[PDB]
Amino acid sequence: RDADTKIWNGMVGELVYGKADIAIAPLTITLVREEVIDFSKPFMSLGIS
Amino acid sequence: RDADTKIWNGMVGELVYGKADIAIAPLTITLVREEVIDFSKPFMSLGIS
Amino acid sequence: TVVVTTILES
Ligand SMILES: NS(=O)(=O)c1cc2c(cc1Cl)N[C@H]([C@H]1C[C@H]3C=C[C@@H]1C3)NS2(=O)=O
């Protein structure tokens, strides 16, 4: 989310504005993203390594 | 769930029937549990070791 | 048709 404009850009901003129906992407689950859209249960685990 | 009488047991059985408002537990997110009661995103990760 | 949006990353 661009902070002052409060617009979502990218794959989530495509899911927010109704252009796309689903995203199967390397899209990490984040609290700022969870407020605006839905997520499935995660399918793959990753951490700082 | 055991299909001899098709009855849920344990903590999920208290969730489905109405005894439980929440089950914060070592309750593994599965498929047959997800269909009858909700899970959030998992709070702790593990596997068979 | 269900729209899949993805990003290009190997
Ligand atoms: N340290 S840990 O293994 O208890 C652990 C385990 C997990 C954490 C974070 C930690 Cl610190 N968050 C991940 C993430 C996936 C989605 C659910 C919670 C966040 C978003 N889930 S997890 O895999 O359940």
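What you see of chain B is 474-522, where the numbers are those given in Swiss-Prot.
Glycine is treated like the rest: Cβ placed from N, Cα and C.
Under the heading of mutagenesis, Swiss-Prot lists B:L504 to Y and annotates it as follows: Promotes dimerization. Strongly reduced desensitization. Look at B:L504 (mutagenesis position): DSSP puts it in a helix.
Its Cβ placed at the centre, B:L504 (mutagenesis position) has 6 other Cβ atoms within 10 Å.
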